[PDB]
Amino acid sequence: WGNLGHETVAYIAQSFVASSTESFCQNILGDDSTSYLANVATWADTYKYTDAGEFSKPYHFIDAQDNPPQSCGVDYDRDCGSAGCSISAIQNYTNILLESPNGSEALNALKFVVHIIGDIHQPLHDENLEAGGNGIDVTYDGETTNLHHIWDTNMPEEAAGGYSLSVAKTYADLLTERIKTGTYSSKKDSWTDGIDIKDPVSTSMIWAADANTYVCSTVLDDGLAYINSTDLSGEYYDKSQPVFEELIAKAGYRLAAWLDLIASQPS
Ligand SMILES: Nc1ccn([C@H]2C[C@H](O)[C@@H](CO)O2)c(=O)n1
Ligand SMILES: *[C@@H]1O[C@H](CO)[C@@H](O)[C@H](O)[C@H]1NC(C)=O
Ligand SMILES: [Zn+2]
Ligand SMILES: [Zn+2]
Ligand SMILES: [Zn+2]
């Protein structure tokens, strides 16, 4: 996601974590503010472009070698690669937090988890084709961009009505009520099924596989001819919106559950 989506995921998670989990996270981050998760949710995206952080660029995605839109699927060992991936980073950083939450690696680990659980829920971060859709040029509201950029940025910002932290908090609040009492309320108990703190690979693969299905069902089902030649701010936006909103909600709800597990510090 772009910044807006990450911060939204973060604020959603803030709305669900146990108070003890809040305290655990704040102390790790050295951030006692009311935006403790959202404040750090974008760091990994600028860090990866620094000298020191370059190693972490591949941790943002898993390049699924499938065949969309007619066949989708992700496979850890096939797709991750020898320099790491979103799944491997979830395992690494979760384990740092479980083993050494008071160590010097905890701060970046938590920032990584917050960010990467959001990226896993962006369907094109679970897809190899054209560099996760970066190589698919499209028109959006009369401006040339690419398919990855519109899923990360153009469509979520359009839906949220902007890009600031305040806009992210309001959007998170809207999706949070959808979870608690609204249209996701019946489905959200199933959103944390199979969650296992002792198996980060399996757990984060569930989530990556969930997002990846939408590559076939939603992202690319119109066919590449259509995507190449149609302004995607119209009917494409209209059908995409409920899909990326549910995935942002799920990322926030699942991040919260994962953080509660981490903070529980199980033997
Ligand atoms: N195979 C790729 C390559 C990149 N990206 C993401 C991470 C980059 O920050 C962004 C734009 O290059 O797209 C992705 O999801 N999958
Ligand atoms: C685990 O995290 C540390 C700290 O960023 C990093 O140096 C290392 O590359 C990671 N290990 C694995 C196995 O990905
Ligand atoms: Zn992102
Ligand atoms: Zn992206
Ligand atoms: Zn990222």
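Using Swiss-Prot numbers, chain A covers 21-287, in order.
The way this entry was determined, per its header, is X-ray crystallography, 1.8 Å.
Any Cβ shown, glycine's included, is placed from N, Cα and C.
The feature divalent metal cation 3 binding site is assigned by Swiss-Prot to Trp21, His26, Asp139, with experimental evidence given as support. Here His26 (divalent metal cation 3 binding site) comes close to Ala58, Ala61, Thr62, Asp65, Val134, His135, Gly138: these same-chain residues lie at least six apart in sequence, with C-beta atoms under 8 angstroms from its C-beta.
Taken from Swiss-Prot, the feature substrate binding site applies to 21-26, 65-71, 80-83, 93-98. A coil conformation is recorded for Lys68 (mutagenesis position) in the three-state DSSP classification, outside any helix or strand.
Annotated divalent metal cation 1 binding site per Swiss-Prot: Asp65, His80, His135, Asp139, in sequence order. In the shown protein chains, 19 other C-beta atoms lie within 10 A of the C-beta of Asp65 (mutagenesis position).
Around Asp172 (divalent metal cation 2 binding site), a 10 Å sphere centred on its CB holds 26 further CB atoms from the protein chains shown. Feature annotation from Swiss-Prot assigns divalent metal cation 2 binding site to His145, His168, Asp172.
While the structure shown retains the original residue, Swiss-Prot records the mutagenesis experiment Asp65 to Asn with this note: Impaired activity.
What Swiss-Prot says about the mutagenesis result for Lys68 to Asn is this: Reduced activity. Residue density at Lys68 (mutagenesis position): 17 other Cβ atoms are found within 10 A of its Cβ, drawing on all protein chains shown.
There are 14 other CB atoms within 10 A of the CB of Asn154 (mutagenesis position), with all protein chains counted. Listed in Swiss-Prot as a mutagenesis experiment, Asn154 to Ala or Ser is described as follows: Reduced activity.
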- Cβ atoms other than its own within 10 Å of the Cβ of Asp97 (substrate binding site), all chains, total 8
- Taking each of the binding-site residues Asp71, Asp139 in turn and counting other Cβ atoms within 10 Å of its Cβ, which one has the fewest? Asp71
- Query: Of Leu24, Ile82, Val94, which of the binding-site residues has the most Cβ neighbours inside 10 Å?
  - Reply: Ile82
